[PDB]
Amino acid sequence: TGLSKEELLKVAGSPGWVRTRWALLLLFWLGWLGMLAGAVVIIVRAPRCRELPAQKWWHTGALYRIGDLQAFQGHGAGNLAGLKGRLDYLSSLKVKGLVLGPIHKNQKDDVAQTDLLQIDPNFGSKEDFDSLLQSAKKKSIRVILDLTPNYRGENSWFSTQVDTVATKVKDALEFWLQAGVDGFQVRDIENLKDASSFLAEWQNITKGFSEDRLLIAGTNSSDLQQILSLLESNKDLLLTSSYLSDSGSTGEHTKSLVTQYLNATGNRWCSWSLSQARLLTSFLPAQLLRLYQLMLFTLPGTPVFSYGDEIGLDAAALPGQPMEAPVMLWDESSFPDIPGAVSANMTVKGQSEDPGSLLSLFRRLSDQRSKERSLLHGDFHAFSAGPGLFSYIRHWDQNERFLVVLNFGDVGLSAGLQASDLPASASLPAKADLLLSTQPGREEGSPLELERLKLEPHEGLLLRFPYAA
Amino acid sequence: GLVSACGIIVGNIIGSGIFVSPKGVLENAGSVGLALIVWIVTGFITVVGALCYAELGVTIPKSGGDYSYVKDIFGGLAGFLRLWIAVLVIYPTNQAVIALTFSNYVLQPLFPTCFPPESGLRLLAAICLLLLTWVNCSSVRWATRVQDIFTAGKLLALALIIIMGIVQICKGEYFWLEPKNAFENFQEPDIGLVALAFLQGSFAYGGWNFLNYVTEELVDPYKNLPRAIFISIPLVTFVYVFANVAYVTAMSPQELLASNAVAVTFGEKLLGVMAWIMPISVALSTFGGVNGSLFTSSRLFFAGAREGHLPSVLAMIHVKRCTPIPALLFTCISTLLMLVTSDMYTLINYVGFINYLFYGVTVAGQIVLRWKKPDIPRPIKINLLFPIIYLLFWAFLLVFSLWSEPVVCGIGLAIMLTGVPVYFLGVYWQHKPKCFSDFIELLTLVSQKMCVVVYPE
Ligand SMILES: C[C@@H]1CC[C@@]2(OC1)O[C@H]1[C@@H](O)[C@H]3[C@@H]4CC[C@H]5C[C@@H](O[C@@H]6O[C@H](CO)[C@H](O[C@@H]7O[C@H](CO)[C@@H](O)[C@H](O[C@@H]8OC[C@@H](O)[C@H](O)[C@H]8O)[C@H]7O[C@@H]7O[C@H](CO)[C@H](O)[C@H](O[C@@H]8O[C@H](CO)[C@@H](O)[C@H](O)[C@H]8O)[C@H]7O)[C@H](O)[C@H]6O)[C@H](O)C[C@]5(C)[C@H]4CC[C@]3(C)[C@H]1[C@@H]2C
Ligand SMILES: *[C@@H]1O[C@H](CO)[C@@H](O[C@@H]2O[C@H](CO)[C@@H](O)[C@H](O)[C@H]2NC(C)=O)[C@H](O)[C@H]1NC(C)=O
Ligand SMILES: *[C@@H]1O[C@H](CO)[C@@H](O[C@@H]2O[C@H](CO)[C@@H](O)[C@H](O)[C@H]2NC(C)=O)[C@H](O)[C@H]1NC(C)=O
Ligand SMILES: *[C@@H]1O[C@H](CO)[C@@H](O[C@@H]2O[C@H](CO)[C@@H](O)[C@H](O)[C@H]2NC(C)=O)[C@H](O)[C@H]1NC(C)=O
Ligand SMILES: *[C@@H]1O[C@H](CO)[C@@H](O[C@@H]2O[C@H](CO)[C@@H](O)[C@H](O)[C@H]2NC(C)=O)[C@H](O)[C@H]1NC(C)=O
């Protein structure tokens, strides 16, 4: 408590201090304006961030194809009102669509006795379909109907005169669309003359109702220029085909197949579906399904899947099953023909328990698509590698930047790092930690060096590295 | 009266803790069903803690706060550490967090989808600080006429969230993340992360460890005070638990763990007249938490320089416009030293860990006072069922927050070990060489020349 007093201090207040205080008091207002001018000069020196591309509802997730309602649930529960017991399962896949099969009336190849304006009674009714749409909007899942009128015969477009196939469609594109359906589907347009003007008069009216509607057109071609003859005017149509379904079995082919397809059309939005309406167990052999799920969930576009592709629903591994619509194996009792034929590795609940299964990989990947920003609408750049490896980087402007490298070859490859295709913003760091691998041999979340990457045959990687500041 | 003494407990527990806690109690709780239990439990576990501090504060009718209560129960060592931590850590980082949530609520309307320039953040907390110091170092009448407009800023922000959540439940849905259809617990937590939600959900409940003994000496409600804190703190949990409801009826929890400023993304996803109402009236609320927590520190320097310590260079008064000029500069320098961190949610965990280190000791001092030295005349006596459930809630909240990240909680037990050499040479030392004492005499007197301050009478 050794201080000076008050009255002892005011005598000791010297004129040498009143200059010392007023100079130091002025230093604060200089040091504060020297920190306010330094902040506004760095809020404009800092680089801005890019605007959002203002996506629609089909830019997320993966559209789900459902061909035959009777083969989906099975016998007895094959009605359309029994589908609401499955929307609790489709939202477990986080699937943002539902391509529904043709539910209209045609007997067999009859041009006169058909109508796309009412529902056939073998599945439900009008009051049954609107009961389905109460739960579709309830769980954030949109539905799409298949408009193929002759979906029983070989020629799916009524090989007589072409007037009646264009006048009742425009009734169905208005009457069903007033009910609240979210888009329309039409397929097999190789059996359709002047179809590019047939779709354009349907694409104009589908977006003419609301902007968030869309049309899914499907050929069965594999030609680069045949589909550009269809996409020459409709640059907002989601065109599926069989373009990626060639023989191939080399890494440099599909690398050249998807770089040339994008670069010819630019960077527009596409649909990375492998087929028109068929399953992945007919164009692939056995141990390649676990690799294409990584490949179709990372290319820029909306992947389109049919029912059963998340588990490996095969028709060649079971005789006595129709190719047009095989049944869906929910349990051991879903296939009641032969007891003990199906086993624990082709069922729903068995695959939903094994974390290294195929249905576990489809649920692990779609969550990394419907929540990201780099895989949603990022940028696609490929690497000019050596042997049959497909690798590419995906990046938005300042979010976490995703990397994918996968081995199409049947031998053990090396890393083979190839930069200098990318700008200086997107460079490869030394360290990048894993997030998901197809063949489980490592620990998730264990980082490793890029130049010491040794890949096993028929496996893929999903690597994440942050914005390297 | 009763309501106006209930209104100055609700009216100051409410602060700028609700604008950065839902980003932190949602990530560490995994899901949103567990992130509303933590907002309910810590409201209930604090009315245990506020019922207990009323009991110790009525049998020891002293002034100063928790520093006055450890000295009369524990020794001179453990009493000094409460003054020594609350002048070094818990005050310089209860205004280094409420200064860093001012920069993030003014850059986020300009940098929506890109995380902001990191070295331009700290130059917006060293302007909110250095302007509010000079205002608090001027006349004391200035430090209250603008404080009650930073209640008007805070109340307009919180009344607008409390109303726009009523509309979204009447125009939109009913309880969208409920355990019937939605709300899967997809990232289920365990031992470590479910206890780190009670260390960021207890930052918005600061303001009762001293802020109840300043109530009885204005109108003297005569022992209605434990009946005045049964209707106050559930009126501040119901405001807090309905604001976090009003966020998830307007955005997704993939986005609530993405954005740095929580109330400004809720403000822009509802209304067309934006960016002059929501990021304005929250940057006006975190001014009244960096102003109200500077002149709160002045009544700790005064009561700390009485008994044995906190020497007479501090606790002085400007001869006109009486404000403690050499005392406010001790926090304003030590806050700017605590702005070198590269985050904010690692400073909420640093405060809340040692804030619970003294919420357990000064409640365990009751149990010692209830066992040793009983039979004191006591006006209000509470059950023993209450301070035993706090001692177990304090038990698993420290041994689980030390097994996870033992670095930000590992130096909170290393500051308080520096005070044991400090309480070896303050009042425990012989003045034989007489050399070190006269330098303490020296810088004290020249500070009376640098600023004109004197001692009180
Ligand atoms: C005058 C007085 C003096 C006393 C005082 O007052 C004034 O001074 C004040 C001031 O001085 C304060 C300090 C300021 C600085 C603060 C820093 C802060 O973070 C710490 O930052 C350190 C930086 O050196 C360490 O971080 C590691 O630093 C190493 C270098 O030293 C890196 O090597 C390592 O990263 C590793 O690098 C190699 C990669 O291959 C690895 O993959 C990666 O892990 C980092 O570790 C990372 O540190 C980050 C912060 O920088 C995160 O903590 C992160 O977290 C983890 O991230 C993983 C990502 O996969 C995730 O899975 C996991 O769950 C997360 O936990 C963690 O990896 C440390 O460890 C981390 O703690 C800490 O908290 C509190 C802190 C010290 C403060 C405590 C309180 C103080 C002393 C105050 C105190 C009162
Ligand atoms: C849909 O409606 C028509 C059908 O293509 C087009 O809109 C315009 O229609 C007029 C007809 O008089 C043409 O002259 C214009 O060229 C059309 N717009 C164009 C091509 O720019 C168009 O296809 C769709 N509507 C709009 C406005 O794009
Ligand atoms: C689509 O699939 C069919 C059946 O495999 C391919 O065969 C053609 O079918 C059409 C009628 O459906 C015939 O007019 C063609 O002559 C068939 N082609 C051959 C090779 O005989 C058809 O080629 C496929 N479409 C494309 C574009 O390849
Ligand atoms: C796809 O990309 C390639 C390479 O960027 C394009 O090839 C370029 O074509 C132009 C026009 O002839 C040449 O001037 C360039 O020199 C070519 N590239 C280089 C660098 O050699 C190609 O045109 C793009 N798409 C296509 C095939 O049209
Ligand atoms: C379920 O999975 C197991 C293991 O992958 C299969 O067992 C193997 O099946 C292949 C098929 O060619 C045989 O070559 C192996 O010899 C089998 N291994 C053993 C140890 O039996 C099993 O076949 C699968 N289930 C079904 C019905 O195919």
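Swiss-Prot numbering applies to chain A: residues 162-630, in that order.
Placement of Cβ uses the backbone N, Cα and C atoms for every residue, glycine included.
Now, the feature entries from Swiss-Prot:
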type    : residues               : note
MUTAGEN : A:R182 to A, E, K or L : Strongly decreased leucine transport activity
MUTAGEN : A:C210 to S            : Abolishes dimerization, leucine uptake and interaction with beta-1 integrins
MUTAGEN : A:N365 to Q            : Impairs both the stability and the trafficking of SLC3A2 to the plasma membrane; when associated with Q-381; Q-424 and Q-506
MUTAGEN : A:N381 to Q            : Impairs both the stability and the trafficking of SLC3A2 to the plasma membrane; when associated with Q-365; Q-424 and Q-506
MUTAGEN : A:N424 to Q            : Impairs both the stability and the trafficking of SLC3A2 to the plasma membrane; when associated with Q-365 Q-381 and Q-506
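Here the features listed in Swiss-Prot are painted onto the structure.
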residue: A:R182; record: mutagenesis position; Cβ within 10 Å: 13
residue: A:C210; record: mutagenesis position; Cβ within 10 Å: 16
residue: A:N365; record: mutagenesis position; Cβ within 10 Å: 10
residue: A:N381; record: mutagenesis position; Cβ within 10 Å: 17
residue: A:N424; record: mutagenesis position; Cβ within 10 Å: 10
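A:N424 (mutagenesis position) and A:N365 (mutagenesis position) are 26 Å apart (CA-CA, integer value). For chain B, the nearby mutagenesis positions by a Cβ gap under 8 A number none, drawn from A:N365, A:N381, A:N424.
Taking Cα separation as the measure, A:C210 (mutagenesis position) is nearest to A:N424 of the mutagenesis positions A:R182, A:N381, A:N424. Proximity to ligand 4 (Cβ under 6 Å from any of its atoms) holds for these mutagenesis positions out of A:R182, A:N365, A:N424: A:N424.
In this structure the C-alpha atoms belonging to A:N381 (mutagenesis position) and A:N424 (mutagenesis position) are separated by 22 Å. Recorded residues A:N424 (mutagenesis position) and A:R182 (mutagenesis position) have their alpha carbons 70 Å apart, per Cα-Cα distance.
Taken residue by residue with DSSP, A:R182 (mutagenesis position) is part of a helix. Proximity of the mutagenesis positions (A:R182, A:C210, A:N365, A:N381, A:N424) to ligand 3: a Cβ under 6 Å from the molecule is found for A:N381.
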